[PDB]
Every structure is written in structure tokens, then in C-alpha cells.
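Colleague: My questions will all concern the structure given below.
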Amino acid sequence: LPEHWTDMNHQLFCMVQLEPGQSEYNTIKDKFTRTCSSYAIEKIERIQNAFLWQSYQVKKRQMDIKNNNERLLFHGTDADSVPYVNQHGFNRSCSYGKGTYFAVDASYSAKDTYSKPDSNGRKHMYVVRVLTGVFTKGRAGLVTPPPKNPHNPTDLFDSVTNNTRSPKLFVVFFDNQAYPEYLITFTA
Amino acid sequence: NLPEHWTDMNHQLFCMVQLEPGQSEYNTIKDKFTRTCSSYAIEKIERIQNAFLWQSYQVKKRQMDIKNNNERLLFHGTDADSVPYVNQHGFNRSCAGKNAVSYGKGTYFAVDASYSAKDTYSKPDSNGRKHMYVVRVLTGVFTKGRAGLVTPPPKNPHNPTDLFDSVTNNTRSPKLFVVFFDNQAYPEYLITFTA
Ligand SMILES: CN(C)CC(=O)Nc1ccc2[nH]c(=O)c3ccccc3c2c1
């Protein structure tokens, strides 16, 4: 488990609210305001999920071995999906393909369509480690990433993007490819 | 890290190992198959040695043993065309076929081999070969399913994140299980058989 995590008293999951003014809080704030300077951050929480982390890191080492595979991306969701995501992560079962979507810019996940405001006006987006690895442009109807070689349909790309030259979003089609690291609660 | 009974796979992240009849390993799998499919003939049995699928699955199994008898050895019949993909990548619910009677949108596994042996599942290729996997499936704690499930239901309606590990057709007498997550099943053997 990461050293910068706080003690979880032999628990496997906990949300650790960050302290403003500290490097950790500010680093995340900086990546958000970089494109969302008009929004007001209410709080930032470090998601400490021992189980999700384990599966993700296993996935990461497999990808490093099989091929710079990790990207820090954004994911805005409604309030109701937050509890599930904290515990279980991102599910494709819940358009450049039918997987989970993650934005390069926080501005993109800030849209009400994504970070849908709750009755109190709060919006939610995750700061996510995503295993984008080797990618290709996507297309609707993808249920899995395309094969690197059409004549070896089992060697797959790790993710897809909207535009390979200037990626603004990535899509992953498997469970343990995204780790929600922080949850940003913010308002207008 | 990998099972010590596995053949060397040097430099391979994966390989299919053909089993020898007369062996406990081959014979036992044959016995579980013929237990309900005595009318079919087994062409061959291959052990699936997938390093990555195994690692992920075992991490997932470790986690379900802590959170909660979570593993079942079940059958999965597929067409020939899905074999290559399942060997490398395992079972995908996004590519999963609608079951005749549906208890959710995930990958299905049978208790009896007789069930998976139906042409609708282990579809005969042009040569008449049928295919089914022997799978280690993390069923864990389960409940009766229902169509339109995209994940397992919560053990409790008011704590919607604490989920069941799988769903079945009948809790008292389970003949099939459905899993909705990627590494809850490891394809351990591939049974090729004929009429
Ligand atoms: C039908 N979908 C709109 C359901 C949904 O929840 N989508 C969703 C939900 C969250 C999303 N978060 C993102 O950062 C993002 C970035 C680029 C493109 C999409 C997203 C994004 C999309």
C-alpha cells in the first residue's frame, strides 16, 4: 500500500479528507483549476481502497511487462454513483466505445451532463489513475479494444481515444484499469 | 507465483497444455464431464496456463476470502470462434450471449456439463467439434438473479454498495451462476469433444 496513505486501522477502505494548503491538496487543486478556475472546490478526498489498488497494480505491472502506461485523468459522475465508485470503481456495464470514459481536462468532466449537481448544488469528479497504455482511435460499438494486428485478434490495444494526435478523452474496457485516487467535491 | 504443477512456459505469458488420458488430471475432468455427458466423446483436454488471468483471478479470490467457500468449478460452452479470445483474456460480459432464461447481464456458467453441451452454447464448428471450458468461478455468496441485472444486487437495499458475489437460477438448487465482473472466473481447461 502507498506510504502516503493514512493508517486505516486494519480496514480495507476509507475516505481521507485532505487538508488545504498542503502539497497534496494543492497539487490536485492545481490540476483541476488548470481548466476549472471558475469553480469552487469544497473538498478533496483521498480514496484509500486496498482491494481496488491491489487489482489495479497487478494490472499495471502486467501492462508494463507486456509493452508509460499510466495517465492521470478525470471522471465526473452524479452523486448517486459516488458510493459505488469509491468501493468498486468504474463499471462499463453501468461515443468511441462502450467502456468507461475519462477526460484529459477537468473542464470536460465538469459538465452537468457528467458531474450532475445534487439537490445541494454539489458536483463530483474523480482524479483517476488510468492504464491507457498503447491506444488507438475509437469508434462506436467497441465492446473491447481493437486488435493491434487484425490477423492476431488477441493482441489488443490497451485503450482507445477520440484523437491519437491530440487526445482529450480515453476509454477503457476492463475493470481493473482505473483507480479512483481522489474525489473532488465542488460547486459553482 | 504460478501453480507449481504447471508446465514451463518459458518466455510465454500463456500456453495450452494438452493432457494425457489415464492421468488423474485428465481422468477427473473427464469424470466430471461424462457425469452428465456420457453420450459425447472427448477429443482432447487442454490445461490453460494463463499467467496474467491467474494472477488477477487469485488476487480477486484472496479478496473474496477476506471479505466473506467462494470457488466453484463450473462449465462454459462456447463457439470455436470465441476460444482464442477466452484463452488470452477470459470471459467478457460485454460479449456475453443472452441466455435462454436470463438472470442478469454477465457471463454464465453451468453446474452440469450437460447444460453447456447444448449446441446453442458449445456450437459445433464446421468439423463437428464442440467446445466447453472447465472454469474456477468465484461464486462466493449468491442470490437468485433476474434479467436486467448489470451488477450483482446489494445484500441490503439500503447499503447499495455491499453486493452479492454472484447470482443463480435457484438458490436451493443451483444449476447455473452468473458473474458480472472481469476476473471472477479463470478458464482452467478446454474440453474439445464430439458426438
Ligand atoms: C451516457 N453517458 C453520458 C453516461 C455517463 O455517465 N457518461 C460519463 C460520465 C462521466 C464522465 N467523466 C468524464 O470525465 C468524461 C470525459 C470525457 C467524456 C465523457 C466523460 C464522462 C462521461
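Using the numbering of Swiss-Prot, the residues shown for chain B are 481-548, 552-678, in order.
Here the Cβ of each residue, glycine as well, is placed from N, Cα and C on the backbone.
Pulled from Swiss-Prot, these are the listed features:
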MUTAGEN   B:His559 to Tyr  Abolishes catalytic activity
MUTAGEN   B:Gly560 to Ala  Slightly reduces catalytic activity. Abolishes activity; when associated with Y-559 and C-604
MUTAGEN   B:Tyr604 to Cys  Reduces catalytic activity 20-fold. Abolishes activity; when associated with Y-559 and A-560
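Describe each of these features in terms of where it is and what it packs against.
Modeller: Under DSSP, B:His559 (mutagenesis position) is assigned to a strand (E or B) in the three-state scheme. Taking Cβ-Cβ distances under 8 Å and a sequence gap of 6 or more within the same chain, the neighbours of B:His559 (mutagenesis position) are B:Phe574, B:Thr590, B:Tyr591, B:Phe592, B:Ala593, B:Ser599, B:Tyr604, B:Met615, B:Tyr616, B:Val618, B:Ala668, B:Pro670.
Sequence-distant contacts of B:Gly560 (mutagenesis position), defined by Cβ-Cβ distance under 8 angstroms and a gap of at least six in the same chain, are B:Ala593, B:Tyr598, B:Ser599, B:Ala600, B:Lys601, B:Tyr604, B:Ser605, B:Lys606, B:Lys613, B:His614, B:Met615, B:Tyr616.
According to its DSSP assignment, B:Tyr604 (mutagenesis position) is coil.
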Colleague: Ignoring the 3 unmodelled residues, how many Å lie between the Cα of B:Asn548 and the Cα of B:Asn552?
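Modeller: Spanning 3 unmodelled residues, the Cα-Cα distance equals 9 Å.
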